[PDB]
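Student: Before I ask anything, here is the structure I am working with.
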Amino acid sequence: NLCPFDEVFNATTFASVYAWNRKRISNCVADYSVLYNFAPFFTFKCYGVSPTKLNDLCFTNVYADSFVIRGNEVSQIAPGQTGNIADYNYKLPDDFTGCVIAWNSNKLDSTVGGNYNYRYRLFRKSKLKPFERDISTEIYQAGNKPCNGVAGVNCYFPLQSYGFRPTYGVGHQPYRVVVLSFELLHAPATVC
Amino acid sequence: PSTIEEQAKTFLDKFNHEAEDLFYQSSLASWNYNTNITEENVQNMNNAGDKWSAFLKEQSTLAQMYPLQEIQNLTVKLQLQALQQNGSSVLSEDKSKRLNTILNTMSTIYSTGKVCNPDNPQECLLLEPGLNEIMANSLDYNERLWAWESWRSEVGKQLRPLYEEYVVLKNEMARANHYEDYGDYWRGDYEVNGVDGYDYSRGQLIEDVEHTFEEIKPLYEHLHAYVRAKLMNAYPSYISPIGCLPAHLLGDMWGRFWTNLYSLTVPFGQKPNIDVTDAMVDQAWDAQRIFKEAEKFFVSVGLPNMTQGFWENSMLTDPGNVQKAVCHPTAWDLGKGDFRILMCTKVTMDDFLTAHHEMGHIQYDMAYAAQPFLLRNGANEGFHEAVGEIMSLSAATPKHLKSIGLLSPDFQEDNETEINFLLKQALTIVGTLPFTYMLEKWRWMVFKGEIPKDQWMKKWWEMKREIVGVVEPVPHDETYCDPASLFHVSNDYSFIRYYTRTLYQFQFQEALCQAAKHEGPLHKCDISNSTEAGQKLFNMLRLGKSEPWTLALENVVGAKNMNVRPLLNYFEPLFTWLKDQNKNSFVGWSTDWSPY
């Protein structure tokens, strides 16, 4: 009879996409009103599970991911999209039955002169897979030439910095995102 | 594997991402300088700009390493060539420093040139504003003669040798970059290649401009005869009824715009012009309401509304006594979703029209934002200002002013004030077309080397007489350089943009009014509440510069080539009225005349 719904949704240290944070929470069963009192928060897609269907009978385990992203790319934190944050930074499965929650952090994550701490990967010699994480900081070989493990032609640092400044337009402003995966495989409603 | 095209796409991706950040840095620095003139912001602007310049030079080298010969995606190839432009760096470093020294030197001679009246060697007057108001508000032929000759003597004589060497070095620069002269470099803006059905040689610009000017000549002849008549009244013994109009009498120091002469050439003086300024001040109208009405216009045609960044980050009034800021109305696209307008708005009709014009700039910027960074611009050098002018013209129509409430519900037009309106409009619009053509042609032939130097200050006036219809009030030897006395000639700005923009804006407006189902004379059409003209204009605005200028021209006006016919179709009523009022006047002029 205990739940955390303040630790991940109320934290001033959100993680970037290349290191999408994931915290797990079991034996919980918290209600919906705890997560239905935070202003408009853009629009929260809840695939499979219907939003207002929490109650008690539900899933077992849960893996909650959190990161940041410009609002142009929130549509990419969704099944099927092929945008830069998806096929190169963070891919959601096609059978995804979790949920997505997004809001603006221009009030806090963006800083004057640039909060370049928040970043994202743009070059990767391969596509990503569901719930996969890559933290490699290794020069990207792009054209046929044995990259000397160093920066140069066809050899770029795989991570670009967002670097937010509050005056940016809504599209380039810092949205904060949290996805709520779900699984009820051979277990007694771990959460529920 | 890894074909060159894929590698170039990767490079351009890295560029389009880091550039955007640096361009935002420099744009925001420039904005904080122009909204608050403090030395600190000045320094930050210079720093950000020089860093952006170094970034672009380095990336230009790295992009020139890519080969345009083996790239089969034009949307990529255009960005590549645009960044590949090596520029004046091809000149010898010594020659590059000399050229840049000459550019800044002539620009500072212009911006620091003054004429000291012999009345008092202590007292002097600069171009801005002393000489300008002397030449734009006085009627005394002697004083205006003095000012014309004085600014062309103290300043132009200096700018002569520098501009000579300038021709030399710019020719070398363009010959290196594989252009037949610096004029070919300037004409290469309308160059379209590799797209069948839309390509445009760099000399087809010359042919189309000359042929279109041939079609413009008659309206300018009748306007010249009428203006010559009214001025012949003004000055009782100073212009030949068959002679070229004198120079220091045209309205400005160079004669590029005849708009001032309106006060002496109004067809019906008793008929006042339409100015709602008092009506605005008397309806609680604030600059907020001005820009809201602009938003409302662009919304009524279908285009989006200004982002909250504009309604929150833009200076739409004079700040105050404490702050000091630039007030020349400017449209700013800092990128990354940030669009602003800098304007020290006053409750006048001029600022109402200018607000619509600059917000049209802003809407054009918002449309071409989805494109890659290098491809975020106007289709050519005259597309932007043309868009702004079509906004101003749709606004000024008495129909629109009625709709917004700044006009009475039953204000009935009179043909005399439509003649006055069309005549003022033609004094500005039509009057500057021969000037622009003549001056740009002089520069073009000089860069080709057809005009020998010892025959410079000669040929100019010949063209001035044979094309513009203006006589020099004083004989000038080659120790002068009156060309260089213009701001654009000594500050190295291609000129033909204004001629083009004019023809463009009229073609645009006529096509849009067609979509908007307006009937009657073209100067009475308002695109308001018309969604279809908005969609058409947006189909042009979204492309930015990803497709050729001919294609966007077809996307709006429905044709691939420039055509004066919309412009003449706009000014035709005035044309008839001129022909009438000039029945008893000689139409045309004669080279021979000259008050000497």
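Residues 334-525, in that order, are what chain A shows, numbered as in Swiss-Prot.
How was it done? The header gives X-ray crystallography, 3.6 Å.
Every residue, even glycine, has its Cβ placed from backbone N, Cα and C.
Copied straight from Swiss-Prot:
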MUTAGEN   A:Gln493 to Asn  Reduced host ACE2-binding affinity in vitro
VARIANT   A:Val445 to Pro  In strain: Omicron/XBB.1.5, Omicron/EG.5.1
VARIANT   A:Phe456 to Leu  In strain: Omicron/EG.5.1
VARIANT   A:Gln493 to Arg  In strain: Omicron/BA.1, Omicron/BA.2, Omicron/BA.2.12.1
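Let's see these features in context: how buried, what's close, how far.
Tutor: DSSP gives A:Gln493 (mutagenesis position) a strand state. The number of other CB atoms found within 10 A of the CB of A:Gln493 (mutagenesis position), across every protein chain shown, is 20.
According to DSSP, A:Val445 (variant position) sits in a coil region rather than a helix or strand. In sequence order, A:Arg498, A:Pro499 are the residues of the chain that are 6 or more apart from A:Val445 (variant position) and have a CB within less than 8 Å of its CB.
Packing around A:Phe456 (variant position) is summarised by its Cβ count: 19 other Cβ atoms lie within 10 angstroms of its Cβ, all protein chains included.
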Student: Where A:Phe456 (variant position) and A:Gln493 (mutagenesis position) are concerned, what is their Cα separation in Å, rounded?
Tutor: 9
